[PDB]
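Okay, structure first, notes after.
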Amino acid sequence: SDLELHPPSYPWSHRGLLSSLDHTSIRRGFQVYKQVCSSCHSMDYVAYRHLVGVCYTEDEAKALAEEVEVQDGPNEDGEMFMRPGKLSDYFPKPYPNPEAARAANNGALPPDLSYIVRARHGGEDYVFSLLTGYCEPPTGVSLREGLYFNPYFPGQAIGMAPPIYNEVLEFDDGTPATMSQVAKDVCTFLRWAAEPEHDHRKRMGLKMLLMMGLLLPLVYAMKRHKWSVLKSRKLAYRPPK
Amino acid sequence: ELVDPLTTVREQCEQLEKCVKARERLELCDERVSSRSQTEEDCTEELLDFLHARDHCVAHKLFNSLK
Amino acid sequence: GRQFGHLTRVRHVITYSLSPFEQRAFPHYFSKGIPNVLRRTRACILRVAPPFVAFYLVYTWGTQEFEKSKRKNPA
Amino acid sequence: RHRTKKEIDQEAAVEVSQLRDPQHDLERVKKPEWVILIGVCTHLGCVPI
Amino acid sequence: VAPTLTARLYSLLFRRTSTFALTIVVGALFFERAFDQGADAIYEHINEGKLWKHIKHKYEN
Amino acid sequence: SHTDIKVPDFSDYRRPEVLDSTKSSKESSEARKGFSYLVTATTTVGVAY
Amino acid sequence: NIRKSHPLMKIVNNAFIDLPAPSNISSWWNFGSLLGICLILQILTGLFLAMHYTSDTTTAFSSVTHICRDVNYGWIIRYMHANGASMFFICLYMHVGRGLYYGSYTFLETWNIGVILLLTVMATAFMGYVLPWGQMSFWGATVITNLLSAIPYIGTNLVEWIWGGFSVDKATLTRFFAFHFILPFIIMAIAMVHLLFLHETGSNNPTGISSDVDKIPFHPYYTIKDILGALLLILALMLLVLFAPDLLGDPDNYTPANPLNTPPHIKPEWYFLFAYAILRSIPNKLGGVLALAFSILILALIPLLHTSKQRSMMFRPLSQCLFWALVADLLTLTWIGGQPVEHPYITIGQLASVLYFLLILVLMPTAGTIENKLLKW
Amino acid sequence: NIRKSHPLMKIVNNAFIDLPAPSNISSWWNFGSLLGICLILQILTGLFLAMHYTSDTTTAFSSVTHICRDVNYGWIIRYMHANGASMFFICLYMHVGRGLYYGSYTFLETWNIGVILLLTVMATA
Ligand SMILES: CCCCCCCCCCCCCCCCCC(=O)OC[C@H](COP(=O)(O)OCCN)OC(=O)CCCCCCCCCCCCC
Ligand SMILES: CCCCCCCCCCCCCC(=O)OC[C@H](COP(=O)(O)OCC[N+](C)(C)C)OC(=O)CCCCCCCCCCCCC
Ligand code: HEC
Ligand code: HEM
Ligand code: HEM
Ligand code: HEM
Ligand code: HEM
Ligand SMILES: CSC1=N[C@@](C)(c2ccccc2)C(=O)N1Nc1ccccc1
Ligand code: FES
Ligand SMILES: [Cl-]
Ligand SMILES: [Cl-]
C-alpha cells in the first residue's frame, strides 16, 4: 500500500513490432545467468537443447551441459548417482525446494526466472530499472537488517542484495562488462527465456500483414462485384390510373 | 578503475530544468524532517518524483553507447 | 421456414438491373463515397458523441483524483 | 497471532451492539493472549493481510 | 485488334473450370516459393546481423 | 402504355469498354470477364497458401 | 434439382443458399456468423490443446508451458484459443447491442435462448481460464465459486459440493476441465436451435420495417459478405496473436497458483469487468451477488419493456442518446472493474451502477412513450 | 394443438409420438433405442469418470484406482462405463443382424451411414 514509481520505456532493439531479438546479447545474457544468477534463481522450464541454433552450436551447447553434474538413475543396484549433464537436462535447480531457499536467503524466495519478464508489469523495462536502480534510502526510511532499498520494488524493501556490478564477469567477445551492459544482456536473454517464439512470431506477423493487404481488397472486390447488380438497380412504380 | 556509461549520462541528465527542481524539493525535505527527528513523515515521495524525471531522460540516449 | 413465392403481395413495381460484368464494382469510390460518409457522421454525431465525452471527463477526473489521493499532506 | 496488552483492551473495550456478528472476545478465543483464526475472508474467500 | 492480356487469359485458362482450377493449384505452388523467399528476405534485411543465421559463420569450429 | 417505358441510363456505372451504344459488347466480353475472374483466381491462391 | 429434395441438403439449402434475407442488413448482422466461426475456432484450437494438456495441479501449469515451448506450433494454437475467446466476447457484445438498438428482441424465442447462449459461453470461458492454473486462475476461481455461499441456508453446501473439498483444489481443476470440454458442444446444439427459431421469421433489418417486399437470396450476396467479415475477424485475431498476445492477459497468471496469498489487486478479463464492478458496488454479500445476476438476466425482460410503436431506434433520436449513454455507462463500469476498490472509483462505480439499471428499467421505457406522443400515436 | 405447430416440438412429434410405425415389428426392432440409451449411459458415466481421471502415464493407472476406492460410488460408475461399452456392442451386433436377416439394408442411406456408426464406436471403445 505504498507509493509506486513505474519504470520508463527503454529502446530495446526488439521493441518494434517487426524487430527481432539481438542474439549476441542473448548469448552474453546466458553467461550472466550462469555465473551470477543461477546460484540463487532457478529456471525450471529451460533445457540446454533450447540453446541449440539460437545462440550456441550443438557442440557448444553439449560442452556447456557437461560442465555441471546432475542426478540420474536408478542403476541395476537401485542406487541414485551423478553424471554430467546432457542436452536433454533442464538447468540445475539451486535448491531442492523453496523452504531451503528461504533459509539460504534470509527468509526470501528467489523466484524461478523462466517467465519473470511476463509475470511482472513492465517486463525487461522493470527488470532493467530494478537491477540498475539501487540507491541509498531517502531520509526517514530505516530498513531492518537483511533487507535492501530499491525504489522500483513494491514497498521499496527487497530481500535481494544488488546482484550485479562492474566486472562481475568477463564476456567471451571482449565487450566491456559494465553494469548497464550486464543489465541489457541479461534482460534480452530473459525475454528469450520467457518468449522463445518471439522472432518466429514476428516473421509470421509480417507474412500475415502482407497477405491481408492483398486478400482484403480482393475479397472486398468480389463482394462489390456481386453486389453491384443491386447497388445500381433502379426502381419505378407504375400503378394503373 | 573501469568506466561506466551509466554514470556519465545521469550527471548530464540532472542538469535540465525538469530535474534540478525535483532535486531542490527533496533537498528541502532532506532538511525539513531532519530538523529534529521525531515525526513519522518519511521522505520517499519526493525521491520517486526525482527518479521519474531522471530515468525518463536516461532511457532516451543510454542505449546509444552499448552493443 | 419461408420461401420465395409465398412472402408477400406486390403490384406495379418495375426493377431494372445490370449485369455485374457490364459495370464497375468501385464507381466514384472517393468522388461520391467521402461526401456520403460526412453526411452519415454529421447526422448521428450528436447522438453518439456526448455520452462518450461524458465518459472521457469522468475517466480523467477519477484517475487524476486517485493518482494523487494517496499523496501525502503536511498534517 | 500472539496478542499484546495494547490490543486486548482495544478489542475488549468495544461496544458489541452494532457488530454485524456480535460476540465478546471471550466466546472467540480460549485464552485472552491467543487468537487462532483461519485465513479466509467471509465474503468470497480471499486471505486478509 | 489483338485481344489484351486479360482476354487471352480468359480464352485459354479461365473459361473451363478445370483449367481455371489447375492454374489456381499451380499458381499456389509458384506463389508459395516466391512469397516465402521474398518475405523472409525482408524480415532479415530489417534485422541484419541480429539472429543466428548471420553469426553462424563465427562459431563454425 | 408499356411502350412508354424506357430503361434508364447506366453510364454512371458502365465500364469504359461498354459506354459506346454503337460498338459491340462482344469485342470486350473476354477482357471484362477475364479481369473479374482474375480477381477470384488470385484470391483462392492466397487462401490456398 | 437435387439441392431442394435430398433430405440432408434440403436443410442446408433453406439456411444458407435459397433462404430469403433482407436486402439492407448492415455489418452489424455479420456477427452472427462470426460467432459461429469463433466457436469453430475455439473447438479446433481447443481440441489440439487438449491433446497435450494434463489436468492436475502438479503439472497443469507445466503442461501449458510444454505446449508453448516444445510442441510444434502449440504456442500459436494456445494464443489463438486465448485470444479467440476474447474475440468471441467482442462478437457477443456487438451481437446483443445490434439486437437492442434495432429491436430484434421482439423475436422472443430466438432472443430468450440467446440469453442462454450468453450464460453458457461465460460459464465456458470461466472454466477455461482456470485450467492453466496461474494465480489469477486460482483466486478468480475462488471469488466466483464463493458467490454461491451467499444463497441462504443451502449456500455453503452447494459451494463445497461444487468444490469436491473445502476449497478450489485438485478435484475442481479436473471437473472444470471436463466441463470446459463438453460445454462448447452443448453451445453448438443450442446455437442450432437459435437458428431454427430465427428462420421461423427471418431477419430483422436496420429500419424495423418488414422486408417481405424486398428480399434477396442469402447466396451469393451474404455468403460473400460473411466471408469478407470473417477475413476481418481473422485479421483482428491474428493481430492479437502475432503482435500482442499478452495485452489482454494478466501477468500474474504466469506464476503457478498459490493457495496461501492473493495478489494485492485482482482483475477479471475485460469481458467480465463491467459485471464485477456491479458486484463490488454494494456493501452486502447477498446484495452484491443478486445485483450481479440481475445485471445479465436483465436481458430476459427487455422485451417486456418495449413501449415504442416503432421497432428499431433508427427513427427514434431520444432512444439513440439513451442507448449510447448505456454503452458509455457500460464502458465506465468496465473501467471501475479494472481498478482497485478505492476513492473515488468506489462512488463512481455506484453511480454508473445505478445508471445501468436506471436506463434499462426507467429512462428507456419512458423515453419510448414520449416519442410516441411526439408522433401523435 | 400446440404439439403439432411449435417448431421445436414438431420435430419431436414426428419422431416419437405421431410417427407411423408398423404394427408387427418384433423385439429385434427394440435395439435401435437401446443403442441410444447405451450411448446416453456412456456419456453420463463417461462424463463423471472424466471429472476424476488424469491423462498421463505416471498417474493414469492410479487415477482409475482412485475412482474405484476413494470417490463416492465411482467404482459403480466405472463398471457401468466398462460394461456399458460391452452392452453397446451386444446391441450393435443384434441391430446389424436384424438388418441382414430382414433385409433392412435396402435403405441404402440409412444403412451405409450405419456402417459409419459402427466404425466410430469401435474407434471410441
Ligand atoms: C454487456 C457487455 C458490456 C461490455 C463493455 C464493452 C465496452 C464498450 C466499448 C464501445 C465500442 C463502440 C463500437 C462503435 C459504435 C459506432 C456506431 C456508429 O458509428 O453509428 C451509429 C448507428 C446509426 O445508424 P442507423 O442504423 O440509425 O441508420 C443509418 C443511416 N445511414 O447505430 C448503430 O450502428 C448501433 C448498433 C449497435 C452497436 C453495438 C455496440 C454496443 C456494445 C455493448 C452493448 C451491451 C448492452 C447490454
Ligand atoms: C489432398 C490435397 C488436395 C489439394 C487440392 C487443391 C485445390 C485448390 C482449389 C481449386 C478449386 C477452384 C474451383 C473454382 O474456382 O470454383 C469455385 C468458385 C468459382 O468462382 P467464380 O468466379 O464464381 O466462377 C468462375 C467460373 N469460371 C470457372 C467459368 C471462370 O471460386 C470462388 O468463388 C472461390 C473464392 C472464395 C474462396 C474463399 C472460401 C473459404 C472460406 C472463408 C475463408 C475466410 C474465413 C474462414
Ligand atoms: C541475475 C543477476 C539476477 C536477476 C536478473 C535477478 N536476481 Fe534475484 N532474488 C534474490 C532473492 C533472495 C529474491 C527475493 C526478494 C523478495 O522476494 O523480496 C530475488 C528476487 C528477484 C526478482 C523478483 C522481483 C519481484 O518480485 O518483483 C527479480 C526480478 C530478480 N531477483 C532478478 C537473490 C538473488 C541472488 C542471491 C545472491 C542472486 C545472485 C540473484 N538474485 C540474481 C539475480
Ligand atoms: C453462441 C452464441 C450465439 C450464436 C452462434 C449466434 C448466432 C446468430 C446468428 C447466425 C444469427 C443470424 C444472423 C445475424 O443476425 O447475425 C443470430 C440472430 C440473432 N441472435 Fe444470435 N447468436 C448467439 C448468441 C445470441 C445472444 C447472446 C443473443 C441476445 C442476448 C442473441 C439474440 C439474437 C437475435 C435477437 C437475433 C435476431 C437478429 C436479427 O435477425 O435481426 N443471440 N444469432
Ligand atoms: C466457445 C468455446 C471456448 C472458449 C470461449 C474457450 C476459452 C478458453 C480460455 C479463455 C482459456 C484460457 C486460456 C489461457 O488462459 O491460457 C481456455 C483454455 C483451455 N481450453 Fe478452451 N475454450 C473453448 C472451447 C474449448 C474446447 C472445445 C476445448 C477442448 C476440446 C478446450 C480446451 C482448452 C484447454 C485444454 C485449455 C487449457 C490450455 C490453455 O490454457 O491454453 N477449449 N479456453
Ligand atoms: C450408434 C449407432 C446406432 C444407433 C444409435 C442406431 C439407431 C437406430 C434406430 C433407433 C433405428 C430405428 C429403430 C430400430 O429399427 O431399432 C435404426 C434403424 C436402422 N439402423 Fe441403426 N443405429 C446405429 C447403428 C447402425 C448400424 C451399425 C447399422 C448397420 C450396419 C445400422 C443400420 C440400420 C438400419 C438398416 C435401420 C432400419 C431398420 C428398420 O427400420 O427395419 N444402424 N437405427
Ligand atoms: C459410446 C460411447 C463410449 C464408449 C463405448 C466408451 C467405452 C469405454 C471403455 C471400454 C473404456 C475402458 C474402461 C476400462 O477398461 O476401465 C472407457 C474408459 C473411459 N471413458 Fe469411455 N466410452 C464412451 C464415452 C465416453 C465419454 C463421452 C467420456 C467422457 C466425457 C468417457 C470417458 C472415459 C474415461 C475418463 C475413461 C477412463 C476411465 C476408465 O478406464 O474407467 N467415455 N470408455
Ligand atoms: C476463474 S478466473 C477468470 N475466469 C474469467 C475468464 C471469467 C470469469 C467469469 C466469467 C467468465 C470468465 C475471468 O475474468 N477470470 N478472472 C477473475 C478475476 C477476479 C475475479 C473473478 C474472475
Ligand atoms: S472482501 Fe470480498 S473476498 Fe475478502
Ligand atoms: Cl503459462
Ligand atoms: Cl485398475
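Swiss-Prot numbering applies to chain G: residues 3-379, in that order.
Using the three backbone atoms N, Cα and C, a Cβ is placed for every residue, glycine included.
The heme b b562 binding site annotation in Swiss-Prot covers G:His83, G:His182. Listed in sequence order, the residues of the same chain lying 6 or more apart from G:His182 (heme b b562 binding site) and placing their CB within less than 8 Å of its CB are G:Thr126, G:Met129, G:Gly130, G:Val132, G:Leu133.
G:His196 (heme b b566 binding site) carries a helical DSSP state (H, G or I). Note on G:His196 (heme b b566 binding site): other Cβ atoms within 10 Å of its Cβ, all shown chains, come to 21. Residues or ranges marked as heme b b566 binding site by Swiss-Prot: G:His97, G:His196.
Marked as ubiquinone binding site by Swiss-Prot on the basis of experimental evidence: G:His201. The Cβ neighbour count for G:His201 (ubiquinone binding site), using a 10 Å radius over every protein chain in view, is 18.
Quoted from Swiss-Prot, the note on natural variant G:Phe90 to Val is: In strain: 65, 66 and D. Classification of G:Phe90 (variant position) by DSSP places it within a helix.
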Distance check, please: Cα of G:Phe90 (variant position) against Cα of G:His83 (heme b b562 binding site), rounded to an integer number of angstrom. 10
Residues among the recorded positions G:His83, G:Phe90, G:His182, G:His201 that border ligand 4 - Cβ under 6 angstroms, in sequence order: none
After the CB under 8 A filter against chain C, the remaining recorded positions out of G:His83, G:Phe90, G:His196 are none
Cβ neighbour count (within 10 Å, all chains shown) around G:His83 (heme b b562 binding site): 22
Give the subset of the recorded positions G:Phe90, G:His97, G:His196, G:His201 lying near ligand 5, defined as CB under 6 A from any of its atoms. G:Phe90
Set of same-chain residues at least 6 away whose C-beta sits under 8 angstroms from G:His97 (heme b b566 binding site): G:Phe33, G:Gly34, G:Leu37, G:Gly116
The correct three-state DSSP answer for G:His83 (heme b b562 binding site) is helix
Report, in whole Å, the straight Cα-to-Cα distance of G:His196 (heme b b566 binding site) from G:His83 (heme b b562 binding site). 24
Number of other Cβ atoms within 10 Å of the Cβ of G:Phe90 (variant position) across all protein chains: 21
